[PDB]
Amino acid sequence: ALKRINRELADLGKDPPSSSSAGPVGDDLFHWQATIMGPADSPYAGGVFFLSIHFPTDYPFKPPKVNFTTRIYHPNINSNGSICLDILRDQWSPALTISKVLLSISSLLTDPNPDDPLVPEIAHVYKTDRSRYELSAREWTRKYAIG
Amino acid sequence: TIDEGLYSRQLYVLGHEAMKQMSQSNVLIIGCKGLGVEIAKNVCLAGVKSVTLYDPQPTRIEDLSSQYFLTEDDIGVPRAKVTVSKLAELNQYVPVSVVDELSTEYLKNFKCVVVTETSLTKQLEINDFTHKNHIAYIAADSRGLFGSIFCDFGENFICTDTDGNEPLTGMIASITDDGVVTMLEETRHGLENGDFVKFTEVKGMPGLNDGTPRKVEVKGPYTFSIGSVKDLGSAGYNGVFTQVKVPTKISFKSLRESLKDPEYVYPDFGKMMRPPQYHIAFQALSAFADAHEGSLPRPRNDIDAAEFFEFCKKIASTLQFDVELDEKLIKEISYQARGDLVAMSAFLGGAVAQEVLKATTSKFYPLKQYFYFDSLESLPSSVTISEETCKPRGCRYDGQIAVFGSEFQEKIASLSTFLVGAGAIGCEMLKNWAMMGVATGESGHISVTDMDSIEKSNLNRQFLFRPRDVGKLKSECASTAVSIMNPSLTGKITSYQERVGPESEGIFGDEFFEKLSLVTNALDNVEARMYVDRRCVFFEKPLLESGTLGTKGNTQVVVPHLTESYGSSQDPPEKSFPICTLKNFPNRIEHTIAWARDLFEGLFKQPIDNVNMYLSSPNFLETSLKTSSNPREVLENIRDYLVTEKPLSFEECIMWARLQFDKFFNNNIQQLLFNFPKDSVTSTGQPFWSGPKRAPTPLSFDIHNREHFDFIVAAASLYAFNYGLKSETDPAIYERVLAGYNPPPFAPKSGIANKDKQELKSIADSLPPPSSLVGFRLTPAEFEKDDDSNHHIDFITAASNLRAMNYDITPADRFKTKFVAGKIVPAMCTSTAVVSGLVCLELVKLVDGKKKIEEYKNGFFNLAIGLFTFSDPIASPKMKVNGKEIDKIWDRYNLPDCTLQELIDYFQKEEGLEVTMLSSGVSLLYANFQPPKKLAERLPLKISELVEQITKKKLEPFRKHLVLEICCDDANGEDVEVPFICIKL
Ligand SMILES: Nc1ncnc2c1ncn2[C@@H]1O[C@H](COP(=O)(O)OP(=O)(O)OP(=O)(O)O)[C@@H](O)[C@H]1O
Ligand SMILES: [Mg+2]
Ligand SMILES: [Mg+2]
C-alpha cells in the first residue's frame, strides 16, 4: 500500500512524464491531483485537464478511483467526469502504474469509443455529424480547458 | 403464512416450502442436559411445529456445568419440568411440553426422535420401533472432549436438495440445431455431466420454453451439448438456462445392524484411524455403565480405566473387529468419561439441530451415519491433571473440572477478555464464557462493546434477547442475561455502546488494551475486523476471529509472535457493475435493482438535502455555484421542491407520481431509442442491440395493471412523507384522479453572453428568500429495508419491475428485491452454535499458552453437506534485516521522541540503512526526493511537532504512541523492508 505508492511517486519524480504530472494533495498519500495535456492531433489540442485520483485501502489489489474535474465533451465521460475504462473495473492488476492509467486516459481522449458509450447523445452526434462533434469539442476545450 | 418479519434471515437459507413443511413436524427429545437443551433451543428457534421433552431424572449440581436454563435453586427437581418453562419463551409459535412416561406406541405421534443420555439397550429398543415405522432417529452423545452422532431416517429417505447451492443459471449466447449451447463471452456454466437443465425466454425455439429436463454433455468450460433439437426449431437466439435438480434416494441402516458394520464420517483427514477406536470405546462406556448401576468411570482413575479397557477388549472380540486397540486413546476416553463441557455441547447441539432440520424438511445431505469427533488437542499440558486435582468439589464446574482440573479452573477464572460485537456469535460466546466460569475470580473481567439496537429479525438466532427487548441496546441486554445465567458474573462485566474504530481510541486506549488477555471478534464487516487485527498486532494480544454465511462457517486464531495476522489473508472483493451498464444497458435484474435504488436516492433523498441545506446555510447558493458539479441541477431541484411543484394535498402527489412515471419509463426510453435506433449498426457493421444489449420498449400507463398501480402508490406515499402529508391506499381515489390527466406532449430532441448566467439568475430571483421560510424543513427518506410500512422496498420493487418490463427482463418478487437491495446476509442459529463451540475450544488452548504451531487449529465447516475440516495456522513470515532474523508482523522499533535528523542518523548508523521515506498513517512526513529547503525546514523538528504541523491537527491528550511506516534502502541501493517504528511520546 504505502510502500507501493511511494515507489510509484519516486518513479514519477525520477522520470518526468512531460505530458503528465501527478502528485499528492497537500501531504496526503491517498489523494492525487493528476494533470493531462490534450493530444496534438485531437480536438482537445492545447488543453489541460485536472483529474482526482483516490487510492483504495487495499491498493494495489483494488483499482484506484479516477474522476475528471475539468469539463470535457467526450462520449465516454459524463457531466460528473466519470470515465468508462476497462483498466479501472476488471482489467486492473497489481502491476499497472498510475503512469499507465494516465497514458490510457490520454489514448481514450485521442480516439473515443462510440460503440459502447456512456453519454448517448454525444456518441450519436459523433457517429452522425462528425464536423459538429469536432466543433463542439473545440468549443468546450477552449471554454474550459484553457485558463 | 410464514412470519417473514422474524424468519427473514432463515428463509434465505431454507426457503418457503422447506419451512412450511418444517412447521408441520413434531420433535421428541430424550435427555435434557446441556446437549439436550442446546438441541431443544436450536429446534425451537428453527420453527418446528412443537417440541416435547422427556427427562425424569432429578437435577444435580454438576448438571449446571452445561445446562444454562438450570439454577442452583432447582436442585432436586426433574430437569424437564424446570426446563420447559424457560424453553417455551424462545419462540411463541413453538409450544413446548413434557411427558411423564414414554411408551413405545407414543413414539408414533412425532416426526423426529432425538436421544441423548440413554443406555444402549434403551436406544436399541427405541430404534427397533422408530425404524420400521419410518420415523427419523438421531442419537447424540458427549463424553468429555469426545462426541458421537448417529442418524437413521429410514430406508426410503427422499432428499430434494443435496448440496445447498442454488440451481445454476446462465444466459445463452445462441444454440445451434445440434444442441450445442454456449454461454456469453468469458462465462463458465459450471455444469457437470449427467445434469438436467431447462430453457426459458429462448427466441426461435418456443418449444424449449416448456421446461422439460434434458441431458447435459459438457463439451468444454464454456460450451456444452444437450442433444438433438431438430423438431422444435433450427436455431435459438438468446435465452436463459436453469439447472434442474433431481431427488436422491438414501437408504439408512438401523442401529442394531450398523453396530457390526458402521459407516463413518470423518471430521478430519489427518487422523482417520480413530473412529474405529471410538466406536468400540463408546459401546464399552455403555457396558461399563450397565455394569455399575449407570455410573460412568471416575475421572482420572486407573482401576476404572483398566476395567474399561477389559470391556473394550471383550466388545472387540465379540463383534469380530480386526482392529488393534489403542491403549492410550481408549484410556483417555475412560478418564474423561464423566466430563461435561459447554463448547462440545454447543458444537454437537448445532450439528444435531441441523440434522433434525434435514430430517423434517427433506433437504441437504445428512450424515450417513456415524460421526465421531474429538478435540483432544485442547487438553492442557502446563498444569497438573491427575486424580487428585480432577476430583469433584461440589460446585457447578464439576463437569469441567473432571476434564481440566482445579488449577486450570483458576487459570480460566482470572481471564480479562474483550468481546467486540454482540450479535449471534457474541451471545453464544458470552453464554459459553458464563458456563465455563471465565472471569469469575478476583482479577477477572469481561468487556463487551456494540452500538446497534435489537430488532425483531435478530430474535431468530440471538437467544439472549426477547420481544420485550426490541429497541434496546444489545450489550446491556446480553450482559444482564448472562449475569442471570451465572450470578458470579455480577459486576465482572462491562458493556459499552461504542463503535470500535479510529474515533474510539480515547476509550480503548493503551491502558485499556494493556490489561487484556485475549480479544474475540463477533463482527460482520471486514473494515472493523482489519482495525481490530491491527490493534491486536500493535499490542500483541491473542485474537479469535469467526464468521458465518448461511450454513458455512470458519474460525481462525491469531497468536502473537507465532502465526500470521488476519490482514495477511485477502478475500474476494464485492462486485460493482459498470456505470454504463446501469445507466443505459442493463441485462439482469440486479442492474435494474441498482438503478431503482439510485432513482430512490436521487428522488427522495438528495433534493431534500439540498433544499434543507439552502434553508439552513446562509451562504449555500454562492458556494454551490462555484463548488457543485451541476449548480443548475441544484437550483432546479430547489425551485421544483419549493415553488414549482410543491404539493398541497395528496392529489398533487399522485399527479407528480404519474409525471415521474412518464419521465422515467416512457420518455427516457424514447430518447435512448432516438439516439440509437433499433436498426442501428456499429462502426464495424454489426448490429448494435445485440448480445449484452437489449432493445427497450416504452411503457404506456395502464392503470388496471398491478405494477403501474404499485409504483404510483409507492411514489405518491413517499412524496407525501417528504412533504408530511396524509397518504391513502384506496384504489378509488387513484382511479378518479388519474382519469383526468393530460400527458404533456413530448418528442425526442436532437439538440443542434451571460444568457446561461442570466438563466441561473432568473432561477435564483424566483426562489423565495431563506428568511421567508424559517422552521420549514423537509424530511429526507433514509433507506430502511427492515420496516415493511415505509414504502421503501415496495417502491424499489415497483421501479425494478417496470424497468425490467422496459428491457424485457424477468421481474423479481419482493423477496428477491429485499434480498438484493439490502445486502442481507443469510444466517442460521446452528451455524452460530457451531462457530461458538469451535472458538471456545480454541480458547482453552489460548489460556494454556501452547507454544507449538501444530497444537492450534483453524476450522472450517459446511453443514449443508456435513463437512468439517481443520488446518494448522500459517506461520508468520520471517525476514533478514542487517543479518538478523526479524518477524514481518510481530516486530517493531521502539524509539524516543527525537528529532527527524536524529532518527535518520540512528537508522543510518544502528541499522546501516538509509531512510528514503517516512510516513505516519496517510501523511508523508519525509521523502528523499523533496526539495532541500523544505527538508532543511523540517529536519530540526521533533516527530510529534512535525506530525502536528503536517496533519494540521493537535495531538490528543490521551495519545501515548506514534506508529511510523518507514521505507529505507540498504547500502547497495536495494530496497529492504523493515518493521514499523513505535515512537514513544
Ligand atoms: N465496528 C464495529 N464496532 C462494534 N460493533 C460492531 C461494529 N461493526 C458491527 N458491529 C456489531 O456487530 C454485530 C453484528 O452482528 P449481526 O451481523 O449478526 O447483526 P446485525 O448486523 O444487526 O443483523 P442483520 O445482519 O441480520 O441485519 C452487530 O451488533 C453490529 O452492531
Ligand atoms: Mg442490526
Ligand atoms: Mg449484519
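Using Swiss-Prot numbers, chain B covers 14-765, 780-1012, in order.
Using the three backbone atoms N, Cα and C, a Cβ is placed for every residue, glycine included.
The annotation active site, glycyl thioester intermediate is assigned in Swiss-Prot to B:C593. In the three-state DSSP scheme, B:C593 (active site, glycyl thioester intermediate) falls into the helix class. Same-chain residues at least 6 positions away in sequence with a Cβ under 8 Å from that of B:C593 (active site, glycyl thioester intermediate) are not found in this chain.
Annotation comment: Swiss-Prot describes B:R22, B:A437, B:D463, B:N471, B:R474, B:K487, B:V513, B:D537, B:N538 as ATP binding site. According to DSSP, B:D537 (Mg(2+) 2 binding site) is assigned to coil rather than to any helix or strand.
As annotated by Swiss-Prot, Mg(2+) 1 binding site applies to B:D465, B:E468. Cβ neighbours of B:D465 (Mg(2+) 1 binding site) (same chain, under 8 Å, six or more residues apart in sequence): B:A435, B:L486, B:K487.
Within 10 Å of the C-beta atom of B:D537 (Mg(2+) 2 binding site) sit 16 other C-beta atoms, taking all shown protein chains into account. Under the heading Mg(2+) 2 binding site, Swiss-Prot lists B:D537, citing similarity to another entry as support.
Counting only residues at least six positions away in the same chain, no Cβ atom sits under 8 Å from the Cβ of B:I592 (mutagenesis position). Per Swiss-Prot, mutagenesis B:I592 to G is noted as: Strongly reduces enzyme activity.
Under mutagenesis, Swiss-Prot gives B:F598 to A with this note: Nearly abolishes enzyme activity; when associated with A-701. Cβ neighbours within 10 Å of B:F598 (mutagenesis position), excluding its own Cβ and spanning all shown chains: 21.
Over all protein chains present, the Cβ of B:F689 (mutagenesis position) has 21 other Cβ atoms lying within 10 Å. The secondary structure of B:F689 (mutagenesis position), as reduced to three states from DSSP, is coil rather than helix or strand. According to Swiss-Prot, the mutagenesis experiment B:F689 to A carries the following note: Abolishes enzyme activity; when associated with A-701.
In the three-state DSSP assignment, the secondary structure recorded for B:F701 (mutagenesis position) is coil. Swiss-Prot lists B:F701 to A among its mutagenesis entries, and the accompanying note reads: Nearly abolishes enzyme activity; when associated with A-598. Abolishes enzyme activity; when associated with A-689.
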Among B:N538, B:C593, B:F598, B:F701, please name the recorded positions whose Cβ is nearer than 6 Å to ligand 2.
none
Would you mind working out the Cα-to-Cα span from B:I765 to B:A780? 14 residues missing in between, answer in Å, no decimals.
18
Interface-adjacent recorded positions, chosen from B:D463, B:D465, B:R474, B:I592 when a CB lies under 8 A of chain A:
B:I592
Near B:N538 (ATP binding site), how many other Cβ atoms are within 10 Å of its Cβ?
8
Using all protein chains shown, find which of the binding-site residues B:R22, B:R474 scores highest when you count other CB atoms within 10 A of its CB.
B:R474
Spatially speaking, which of the recorded positions B:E468, B:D537, B:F689, B:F701 is closest to B:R474 (ATP binding site)? Use C-alpha to C-alpha, please.
B:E468
From the recorded positions listed here (B:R474, B:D537, B:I592, B:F701), select those whose CB sits under 6 A from an atom of ligand 3.
B:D537
Just to verify a number: CA distance, B:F598 (mutagenesis position) to B:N538 (ATP binding site), in angstrom, no decimals.
31
Those recorded positions, B:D463, B:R474, B:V513, B:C593: which ones have a Cβ sitting under 6 Å from ligand 1?
B:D463, B:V513
